[PDB]
Amino acid sequence: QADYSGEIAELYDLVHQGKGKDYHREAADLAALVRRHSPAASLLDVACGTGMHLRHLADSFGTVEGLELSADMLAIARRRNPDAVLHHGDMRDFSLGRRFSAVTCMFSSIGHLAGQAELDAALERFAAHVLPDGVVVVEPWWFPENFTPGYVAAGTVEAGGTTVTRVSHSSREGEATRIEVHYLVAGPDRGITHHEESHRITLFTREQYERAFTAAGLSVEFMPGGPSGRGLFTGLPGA
Amino acid sequence: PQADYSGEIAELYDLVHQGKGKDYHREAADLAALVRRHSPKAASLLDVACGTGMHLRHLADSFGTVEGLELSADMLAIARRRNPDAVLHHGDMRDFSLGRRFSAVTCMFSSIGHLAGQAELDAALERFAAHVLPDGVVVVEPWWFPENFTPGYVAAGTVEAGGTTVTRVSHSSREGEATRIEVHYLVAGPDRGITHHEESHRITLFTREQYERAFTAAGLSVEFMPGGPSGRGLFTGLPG
Ligand SMILES: CN[C@H]1[C@@H](O)[C@@H](C)O[C@H](OP(=O)(O)OP(=O)(O)OC[C@H]2O[C@@H](n3cc(C)c(=O)[nH]c3=O)C[C@@H]2O)[C@@H]1O
Ligand SMILES: CN[C@H]1[C@@H](O)[C@@H](C)O[C@H](OP(=O)(O)OP(=O)(O)OC[C@H]2O[C@@H](n3cc(C)c(=O)[nH]c3=O)C[C@@H]2O)[C@@H]1O
Ligand SMILES: Nc1ncnc2c1ncn2[C@@H]1O[C@H](CSCC[C@H](N)C(=O)O)[C@@H](O)[C@H]1O
Ligand SMILES: Nc1ncnc2c1ncn2[C@@H]1O[C@H](CSCC[C@H](N)C(=O)O)[C@@H](O)[C@H]1O
């Protein structure tokens, strides 16, 4: 698959716990990042997936909302966040008719975009949903200079009797990484099952991301490291 | 899945089991010490279902003469490679006939489990008795007893050596008198990408008294020794 669904979706949360991903820390850092620019009322997490960031962010802002494309990923988010408004929708083409102090897009979700025209589009959509003293925060994929082809990642986690193993292989394919992922899933009653997904995650350059912020009328800054080592862009309207 | 220890499962077996922390060197050292406590002048050994032949390599350095038996070609093939100066045979613990007799006959790592019932169990213990010296000793590592089997057991292990990464997950259930053990592998590498393999076996859950009967039926006075190389204890037989 390539669509974050079924057992992949149900697995995602556990998988990334196993990986040490710390949405509390990330949410806290992000909340702080936003208050630096909008000293605040409201946040929209776009491609909020399973709603992990949202869960921690809800204590930090008057209002938090989500936008997700996958229906199965979104169900999980709604169960984790029953009191929050979560939208089915496409970061490239969406209107909600309100603005927010922060509009965030985390964990390289932007790389699911296919080229400059799709990137520009979502940035125009983000700029449109951000209050003018507000901020747009996007964590990119890796740039091409930093892509390491042939990369193999192997990790195992157990929880609730249930063990999940995930192996990823990354190779080059045009201006994209083709990351191929297999899972083995095992539990005392359910047995073992095999899974696999393959994704194309576009390898936009620093300067293409920045293009898109500028065309959306946002000023743009890159800050290295970030939650994933890929860094973190911000954009402030009125440029 | 395959139940035959062939192709890919064979190539991996050795890496996988180093990965598991299996110390064939200490296992041999404990063997040789056991064999000799019983048979102080032993000097010869047959390892039945010797597999990739890991025990045998270390057993060379304790006994002047070692040989092996193994049903799987692809496993046998790797054992011969590891043991150039040894005579290793192709065939079946149930029905086999070399020309000779050895101070010790061994069958390790629950290979014995791979027999389907008492008939076969007794068949194999008869053959072992046929190939041991009077002053010698037969040693079989059993599979788990029924009193100790754990339906629903999961084992997951990953290991990396020289750019090959291998992950193994197993699940086990009860299936009649047997363990049903279903095992999956993901193998991966920078150029090779990821491939997926699997196997399923039936491993017979023999009761202690069934092992004992088989030894006894074959003229061997039996004793069970707790613990052993894998938790499963160790059965020793001496002619008389
Ligand atoms: C929603 N985003 C996820 C999702 O799309 C998933 C399918 O792939 C990636 O997940 P991981 O971040 O878990 O990746 P994993 O840990 O399995 O592999 C790390 C990836 O990062 C690359 N990488 C990693 C490092 C450390 C580097 O310096 N350069 C670099 O290009 C190699 C591999 O594609 C995305 O981030
Ligand atoms: C040549 N023998 C091998 C081979 O036939 C293979 C297919 O399965 C077993 O491999 P492992 O022993 O590595 O097994 P693993 O780590 O996958 O799991 C341990 C097995 O032992 C059972 N078990 C394990 C424990 C610890 C116990 O207390 N009781 C019990 O029944 C559950 C599982 O089938 C055989 O030993
Ligand atoms: N065009 C698009 N619009 C909105 N969401 C998208 C999208 N393309 C992919 N996605 C979503 O991006 C997500 C990648 S997983 C990222 C999850 C979440 N942001 C976290 O940090 O844990 C998936 O939910 C996928 O369905
Ligand atoms: N009927 C039989 N006769 C001889 N070998 C057998 C057999 N049935 C299974 N085997 C072998 O039993 C082995 C169990 S795997 C264990 C290998 C080796 N003894 C070790 O200690 O690591 C496999 O090589 C399999 O081919």
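All residue numbers given for chain B refer to Swiss-Prot; the residues shown span 10-249 in order.
So this one's X-ray crystallography, 2.2 Å, going by the header.
Just so it is clear, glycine is given a Cβ too, placed from its N, Cα and C backbone atoms.
The Cβ of B:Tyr14 (S-adenosyl-L-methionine binding site) has 21 neighbouring Cβ atoms from other residues within 10 Å, across all protein chains displayed. Look at B:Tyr14 (S-adenosyl-L-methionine binding site): DSSP puts it in coil. Under the heading S-adenosyl-L-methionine binding site, Swiss-Prot lists B:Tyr14, B:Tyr22, B:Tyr33, B:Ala58, B:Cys59, B:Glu79, B:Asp101, B:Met102, B:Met117.
The note that Swiss-Prot attaches to the published mutagenesis B:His123 to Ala or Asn is: Strongly reduced activity. In sequence order, B:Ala58, B:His210, B:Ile212, B:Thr213 constitute the residues six or more apart from B:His123 (mutagenesis position) in its chain with CB-CB distances below 8 Å.
Packing around B:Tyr33 (S-adenosyl-L-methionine binding site) is summarised by its Cβ count: 21 other Cβ atoms lie within 10 angstroms of its Cβ, all protein chains included. Sequence-distant neighbours of B:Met117 (S-adenosyl-L-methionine binding site) (same chain, 6+ residues apart, CB-CB distance under 8 A): B:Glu36, B:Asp56, B:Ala58, B:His64, B:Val148, B:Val149, B:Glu150, B:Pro238. All protein chains included, B:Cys59 (S-adenosyl-L-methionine binding site) registers 29 other Cβ atoms within 10 Å of its own Cβ.
Around B:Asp101 (S-adenosyl-L-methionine binding site), the same-chain residues six or more apart in sequence whose CB sits under 8 Å from its CB are B:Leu78, B:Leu80, listed in sequence order.
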